[PDB]
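Read through the structure below, which is laid out as C-alpha coordinates, and then see the notes.
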Amino acid sequence: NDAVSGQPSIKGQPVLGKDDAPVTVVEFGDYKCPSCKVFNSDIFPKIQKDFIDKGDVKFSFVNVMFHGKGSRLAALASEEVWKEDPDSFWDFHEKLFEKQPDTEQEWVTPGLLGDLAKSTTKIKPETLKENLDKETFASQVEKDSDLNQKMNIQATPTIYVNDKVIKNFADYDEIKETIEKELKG
Ligand SMILES: [Ca+2]
(Lines of atoms letter the chains of each structure in order from A and count residues from 1; the text may use other names and numbers.)
(Lines give C-alpha, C1' and ligand atoms only; values in the text may rest on other atoms or scores of the structure.)
Protein backbone atom coordinates (compact mmCIF):
# COMPACT_ATOMS: atom_id res chain seq x y z
CA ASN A 1 0.00 0.00 0.00
CA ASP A 2 2.23 2.78 -1.36
CA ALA A 3 1.84 5.85 -3.60
CA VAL A 4 0.67 4.87 -7.10
CA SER A 5 2.93 5.26 -10.16
CA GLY A 6 1.55 7.49 -12.92
CA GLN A 7 1.71 11.14 -13.93
CA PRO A 8 -0.25 13.34 -11.48
CA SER A 9 -2.14 16.20 -13.13
CA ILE A 10 -0.66 19.61 -12.25
CA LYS A 11 -3.67 21.35 -13.86
CA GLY A 12 -4.73 24.24 -11.58
CA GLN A 13 -1.69 23.74 -9.32
CA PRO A 14 1.16 26.11 -8.44
CA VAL A 15 4.05 25.80 -10.93
CA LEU A 16 7.62 27.11 -11.19
CA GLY A 17 9.77 26.90 -14.34
CA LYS A 18 9.44 27.08 -18.14
CA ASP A 19 6.06 26.22 -19.67
CA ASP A 20 7.65 23.64 -21.97
CA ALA A 21 10.00 21.98 -19.43
CA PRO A 22 10.10 18.31 -20.54
CA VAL A 23 10.15 16.98 -16.96
CA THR A 24 7.55 17.72 -14.25
CA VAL A 25 8.49 17.29 -10.58
CA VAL A 26 5.51 17.20 -8.19
CA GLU A 27 5.70 17.49 -4.40
CA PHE A 28 2.79 16.29 -2.30
CA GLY A 29 3.54 18.22 0.85
CA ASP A 30 2.24 19.76 4.02
CA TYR A 31 3.28 23.11 5.50
CA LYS A 32 3.44 21.45 8.98
CA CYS A 33 5.51 18.47 7.71
CA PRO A 34 9.08 18.65 9.15
CA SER A 35 10.42 16.58 6.22
CA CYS A 36 8.88 19.12 3.82
CA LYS A 37 10.70 21.86 5.77
CA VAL A 38 13.92 19.86 5.14
CA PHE A 39 13.06 19.23 1.46
CA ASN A 40 12.50 23.02 1.03
CA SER A 41 15.90 24.00 2.42
CA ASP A 42 18.13 21.04 1.53
CA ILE A 43 16.73 19.51 -1.70
CA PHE A 44 14.56 22.04 -3.53
CA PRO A 45 17.35 24.66 -4.15
CA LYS A 46 19.43 21.94 -5.85
CA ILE A 47 16.51 21.06 -8.16
CA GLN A 48 16.22 24.80 -8.95
CA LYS A 49 19.88 25.34 -9.79
CA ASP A 50 20.55 22.06 -11.62
CA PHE A 51 17.31 21.77 -13.61
CA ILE A 52 14.63 24.45 -13.16
CA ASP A 53 16.90 27.43 -13.99
CA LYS A 54 17.98 25.82 -17.28
CA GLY A 55 14.45 24.82 -18.36
CA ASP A 56 14.64 21.05 -17.87
CA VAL A 57 12.17 20.79 -15.01
CA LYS A 58 9.01 22.54 -13.95
CA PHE A 59 8.05 22.08 -10.32
CA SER A 60 4.59 21.85 -8.73
CA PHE A 61 3.24 21.58 -5.18
CA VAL A 62 0.05 19.85 -4.03
CA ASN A 63 -1.32 20.27 -0.48
CA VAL A 64 -1.75 17.25 1.81
CA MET A 65 -3.67 17.38 5.07
CA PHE A 66 -1.71 15.25 7.52
CA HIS A 67 -1.21 17.59 10.50
CA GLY A 68 -4.67 18.82 11.47
CA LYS A 69 -6.26 22.26 11.40
CA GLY A 70 -2.95 24.10 10.94
CA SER A 71 -2.41 22.17 7.69
CA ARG A 72 -5.81 23.29 6.40
CA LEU A 73 -5.29 26.98 7.28
CA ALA A 74 -1.82 27.02 5.70
CA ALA A 75 -3.17 25.27 2.59
CA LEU A 76 -6.01 27.82 2.32
CA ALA A 77 -3.61 30.77 2.58
CA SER A 78 -1.36 29.04 0.04
CA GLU A 79 -4.24 28.58 -2.43
CA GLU A 80 -5.19 32.25 -2.17
CA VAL A 81 -1.61 33.46 -2.88
CA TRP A 82 -1.36 31.30 -6.02
CA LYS A 83 -4.75 32.61 -7.23
CA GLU A 84 -4.37 36.27 -6.21
CA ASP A 85 -0.57 36.76 -6.57
CA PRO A 86 1.00 33.89 -8.58
CA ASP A 87 4.29 35.75 -9.31
CA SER A 88 4.91 36.00 -5.55
CA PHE A 89 3.80 32.46 -4.79
CA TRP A 90 7.18 30.77 -4.31
CA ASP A 91 8.57 33.45 -1.97
CA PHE A 92 5.48 32.97 0.27
CA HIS A 93 5.73 29.15 0.02
CA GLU A 94 9.40 28.98 1.00
CA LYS A 95 9.06 31.57 3.79
CA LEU A 96 6.18 29.58 5.31
CA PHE A 97 8.31 26.42 5.45
CA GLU A 98 11.11 28.49 6.96
CA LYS A 99 8.66 29.83 9.63
CA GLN A 100 7.83 26.23 10.67
CA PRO A 101 9.16 25.56 14.20
CA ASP A 102 10.94 22.35 15.28
CA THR A 103 8.35 21.78 17.98
CA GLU A 104 5.22 19.60 17.84
CA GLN A 105 2.32 21.77 19.02
CA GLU A 106 0.17 24.07 16.86
CA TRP A 107 1.75 27.23 15.42
CA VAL A 108 -0.25 28.02 12.26
CA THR A 109 -2.43 31.06 13.01
CA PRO A 110 -4.23 33.53 10.70
CA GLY A 111 -1.91 36.20 12.15
CA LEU A 112 1.28 34.39 11.11
CA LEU A 113 -0.09 33.70 7.61
CA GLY A 114 -1.18 37.34 7.22
CA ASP A 115 2.31 38.50 8.26
CA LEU A 116 3.89 36.28 5.59
CA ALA A 117 1.43 37.66 3.02
CA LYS A 118 2.42 41.21 4.08
CA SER A 119 6.16 40.65 3.57
CA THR A 120 6.16 38.34 0.50
CA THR A 121 3.08 39.27 -1.60
CA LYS A 122 0.84 42.04 -3.01
CA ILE A 123 -1.97 40.67 -0.82
CA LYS A 124 -3.34 42.69 2.10
CA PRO A 125 -3.05 40.80 5.41
CA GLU A 126 -6.70 41.51 6.27
CA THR A 127 -7.81 40.12 2.88
CA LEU A 128 -5.96 36.79 3.55
CA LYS A 129 -7.20 36.61 6.95
CA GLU A 130 -10.87 37.33 6.10
CA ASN A 131 -10.69 34.55 3.49
CA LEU A 132 -9.13 32.15 6.00
CA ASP A 133 -11.95 32.88 8.44
CA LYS A 134 -14.61 32.18 5.78
CA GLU A 135 -12.57 29.33 4.22
CA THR A 136 -13.04 30.93 0.78
CA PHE A 137 -10.63 28.56 -1.06
CA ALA A 138 -11.89 25.32 0.52
CA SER A 139 -12.58 23.91 -2.96
CA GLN A 140 -8.86 24.10 -3.88
CA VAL A 141 -7.95 22.23 -0.68
CA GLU A 142 -10.58 19.56 -1.48
CA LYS A 143 -9.29 19.39 -5.06
CA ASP A 144 -5.79 18.57 -3.73
CA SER A 145 -7.29 16.09 -1.21
CA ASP A 146 -9.00 14.26 -4.08
CA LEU A 147 -5.65 14.11 -5.94
CA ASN A 148 -3.79 12.87 -2.78
CA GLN A 149 -6.28 10.07 -2.43
CA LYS A 150 -6.14 9.16 -6.14
CA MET A 151 -2.34 8.91 -5.88
CA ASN A 152 -2.64 7.07 -2.55
CA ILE A 153 -0.20 9.38 -0.74
CA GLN A 154 1.01 7.68 2.45
CA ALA A 155 3.55 10.22 3.78
CA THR A 156 4.85 13.73 3.05
CA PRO A 157 6.70 14.75 1.07
CA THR A 158 6.07 12.33 -1.78
CA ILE A 159 7.92 13.47 -4.90
CA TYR A 160 6.99 12.48 -8.44
CA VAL A 161 9.35 12.87 -11.38
CA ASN A 162 7.01 12.51 -14.31
CA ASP A 163 5.30 9.15 -13.56
CA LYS A 164 8.09 7.94 -11.24
CA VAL A 165 7.56 7.85 -7.48
CA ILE A 166 10.68 8.76 -5.49
CA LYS A 167 11.26 6.39 -2.54
CA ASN A 168 13.35 8.84 -0.49
CA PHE A 169 12.72 12.61 -0.83
CA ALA A 170 15.99 13.34 1.07
CA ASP A 171 18.17 11.21 -1.25
CA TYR A 172 19.16 13.81 -3.86
CA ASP A 173 21.05 11.15 -5.80
CA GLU A 174 17.80 9.26 -6.53
CA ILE A 175 16.06 12.50 -7.48
CA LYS A 176 18.82 13.83 -9.77
CA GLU A 177 19.33 10.42 -11.46
CA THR A 178 15.57 10.02 -12.05
CA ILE A 179 15.22 13.51 -13.56
CA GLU A 180 18.22 12.71 -15.80
CA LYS A 181 16.79 9.31 -16.83
CA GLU A 182 13.43 10.93 -17.69
CA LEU A 183 15.29 13.66 -19.61
CA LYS A 184 16.97 11.05 -21.80
CA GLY A 185 13.84 9.18 -22.98
CA1 LIG B 1 -3.54 23.10 -5.14
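Heads up, chain A uses Swiss-Prot numbers, so what you see runs 37-221.
If you check the header, you will see the structure was determined by X-ray crystallography, 2.3 Å.
The backbone N, Cα and C atoms fix where each Cβ goes, and this holds for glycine too.
According to Swiss-Prot, the feature domain 'Thioredoxin' maps to 37-220.
The annotation that Swiss-Prot gives for the mutagenesis experiment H129 to P reads: Partially restores cytochrome c synthesis in a CcdA-deficient mutant, possibly because the bacteria can no longer oxidize the 2 heme-binding thiol groups in apocytochrome c. Annotation note: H129 (mutagenesis position) sits in a helical segment as assigned by DSSP.
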(request) Measure from the Cβ of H129 (mutagenesis position) and count the other Cβ atoms within 10 Å, all protein chains considered. (result) 22
